[PDB]
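In what follows, a single structure is set out as structure tokens and then discussed.
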There are 2 protein chains.
Amino acid sequence: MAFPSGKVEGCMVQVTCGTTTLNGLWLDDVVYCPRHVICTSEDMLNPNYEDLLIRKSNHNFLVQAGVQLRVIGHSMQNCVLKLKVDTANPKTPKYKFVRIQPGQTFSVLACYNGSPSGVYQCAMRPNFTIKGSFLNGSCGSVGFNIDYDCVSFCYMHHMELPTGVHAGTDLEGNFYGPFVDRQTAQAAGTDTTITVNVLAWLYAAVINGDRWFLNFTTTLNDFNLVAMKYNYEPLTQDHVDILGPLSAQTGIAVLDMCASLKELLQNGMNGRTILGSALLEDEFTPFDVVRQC
Amino acid sequence: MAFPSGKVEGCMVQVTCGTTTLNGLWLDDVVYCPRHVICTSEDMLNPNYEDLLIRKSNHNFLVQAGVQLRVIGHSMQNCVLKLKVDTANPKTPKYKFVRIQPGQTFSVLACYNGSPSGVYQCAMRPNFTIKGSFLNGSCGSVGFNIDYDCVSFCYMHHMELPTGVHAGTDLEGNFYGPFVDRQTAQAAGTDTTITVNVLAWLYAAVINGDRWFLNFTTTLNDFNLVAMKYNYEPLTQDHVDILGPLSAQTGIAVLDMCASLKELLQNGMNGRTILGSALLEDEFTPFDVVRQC
Ligand SMILES: *C(=O)[C@H](C[C@@H]1CCNC1=O)NC(=O)[C@H](CC(C)C)NC(=O)OC[C@@H]1C[C@H]1c1cccc(Cl)c1
Ligand SMILES: *C(=O)[C@H](C[C@@H]1CCNC1=O)NC(=O)[C@H](CC(C)C)NC(=O)OC[C@@H]1C[C@H]1c1cccc(Cl)c1
């Protein structure tokens, strides 16, 4: 389940530089987009964005909203490029730019040529990648949350990695993780499973009649001793306190759910399926499951 | 991946009758919603909707859009209830009502109290149910597709079944399947796996670098002989011709993909994961995978 995308649909524009075309985010009087739009096929291997953008002018940028906006000011903030435009977006929602932490989730509005094509939910993996579904032209698509009536933009897509996962920036242009916007092989750290998310998932299962996996018990230090072997993030007390409301709503002590999870990690699922999935899902946060109680 | 929901967000309204509150679809000058909104706690067991609606008037219906619309005409079409209102929705998109066939997919905009809360993609199971995620108040939420700029509404949610799956109507009020809008135990036929969808899924996998499952061959009659044992829909020639474009784009003869699938159904996946899933997914149509090439 992903957030409703209407508020974000009204902010997607088509940006063009040379032959390269990608998507931009038109908020107020500014269009944000990845800076590698100013790149050619040869520049992409190791571009000097300073010297490249220097050779560009406002009239070299063709923003097309549904209309053809006129640029009147351009700068480069980190790995994102900011177009000042004459018109201010009338569909501008209440927004803010936020840099999310690993383990948090968000909805992605996948766009091509400035037109929305689909929406799905992702997670910021511990290694600062995301397992998305992006094709060529998808660059400029943004990830976002919606709290109250405020759109918190947290991601802008830039590139794919040799392993097929994806990397990008916040809306200030700073990459998540150890990545740079050039067409070179870049490795991501060994991924880890978001343990607190798997617990919230098991809770969502119990809420939905799935209880075959409930059992024993364990201590926080004990479970974490088991979890560190399966590349599972260590479960702190903050994680426990985050899962508090789910424990209260269901009546299962957090550590008892942990013990059930340790049983799964050791003895496996044995073919059965939890929530209609044969694997342990870790892209649902406790706050997410609470929003779908 | 689900369709962008902005066009549908602007059509969701809150409908109230007595204490019951559910969602409605405000198109032109009409608000569509499930008719069991006119029910009380006692009526839900075996309501006589004729006699119940007869005891209702226009002023008993409180439609609240974001605003409180006034009703000036009401009728009952099958299991849906139609409110004529004074105002016509200015956000009305280009739409049409369509009754979809089993195996086809669509996006659901889950709403509560008339407010959009999330969007996800579903399939019309062969037994005319859907494996959704609906809570109380979700009734009135609609399923839809978007072709060009035209919203094809195909589903309106009504109830949950003893097994946890979900049932509803088209936008004319006719239930999908053998269901009636009363609070009684109702069984659905034995479900089947949408074979052509699983093949399109395996194609999407090959397109995305997953090739460990490719192999032999078989005839259409042979594979179907294997498939009928695993509650898999028989694969006709129309199914083959539907998967044609995916075969051309990937260069794998349809029947060779079928042989690979027969290998999976017999010898299982053996722990490996296709597209990051430990089960064979059947809620992706060939047209869907083409839209995400
Ligand atoms: C923009 O739409 C596009 C999105 C990519 C296209 C393919 N799937 C996507 O998500 N992004 C780029 O083209 C981007 C631009 C650069 C300036 C960063 N480059 C890119 O994504 O190509 C990365 C290929 C995998 C990397 C690679 C490099 C060396 C060796 C190997 Cl094995 C892989
Ligand atoms: C409307 O929001 C609501 C949505 C349901 C609520 C729970 N999850 C949903 O999707 N729909 C209803 O309340 C609906 C109204 C009737 C007039 C159809 N009734 C309903 O969904 O309850 C069905 C319960 C499962 C059936 C049942 C009956 C007898 C025995 C057993 Cl085991 C189950």
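All residue numbers given for chain B refer to Swiss-Prot; the residues shown span 3269-3334, 3336-3484, 3486-3563 in order.
Method of determination (from the header): X-ray crystallography, 2.5 Å.
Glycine is no exception: its Cβ is also placed from the backbone N, Cα and C atoms.
Feature list (source: Swiss-Prot):
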type     : residues     : note
ACT_SITE : B:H3304      : active site, for 3CL-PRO activity
VARIANT  : B:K3353 to R : In strain: Beta/B.1.351
VARIANT  : B:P3395 to H : In strain: Omicron/BA.1, Omicron/BA.2, Omicron/BA.2.12.1, Omicron/BA.2.75, Omicron/BA.4, Omicron/BA.5, Omicron/BQ.1.1, Omicron/XBB.1.5, Omicron/EG.5.1
ACT_SITE : B:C3408      : active site, nucleophile
VARIANT  : B:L3468 to V : In strain: Zeta/P.2
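For B:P3395 (variant position), the Cβ neighbour count at a 10 Å cut-off comes to 20, with all displayed protein chains included.
Separation of the C-alpha atoms of B:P3395 (variant position) and B:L3468 (variant position): 16 Å, rounded to the nearest whole number.
B:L3468 (variant position) sits 45 Å from B:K3353 (variant position), taking the C-alpha atoms as the reference points.
Mapped onto three states, the DSSP output places B:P3395 (variant position) in coil. Calculated from their C-alpha atoms, the gap between B:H3304 (active site, for 3CL-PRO activity) and the residue listed as 'active site, nucleophile' amounts to 9 Å.
Here the Cβ of B:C3408 (active site, nucleophile) has 26 other Cβ atoms within 10 Å, regardless of which shown protein chain they belong to. For ligand 2, the recorded positions lying close by, meaning a CB under 6 A from one of its atoms, are B:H3304; the full candidate list was B:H3304, B:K3353, B:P3395, B:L3468.
When secondary structure is read from DSSP and collapsed to three states, B:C3408 (active site, nucleophile) falls in the coil class. Counting only residues at least six positions away in the same chain, the Cβ atoms of B:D3297, B:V3298, B:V3340, B:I3341, B:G3342, B:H3343, B:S3344 sit under 8 Å from the Cβ of B:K3353 (variant position).
In the structure as shown, the Cβ atom of B:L3468 (variant position) sits within 10 Å of 27 other Cβ atoms. Close contacts with ligand 1, defined as a Cβ under 6 Å from any of its atoms, occur at none of the recorded positions B:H3304, B:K3353, B:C3408. The residue listed as 'active site, for 3CL-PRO activity': 22 other CB atoms within 10 A of its CB, across all protein chains. The DSSP secondary structure for B:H3304 (active site, for 3CL-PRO activity) is helix.
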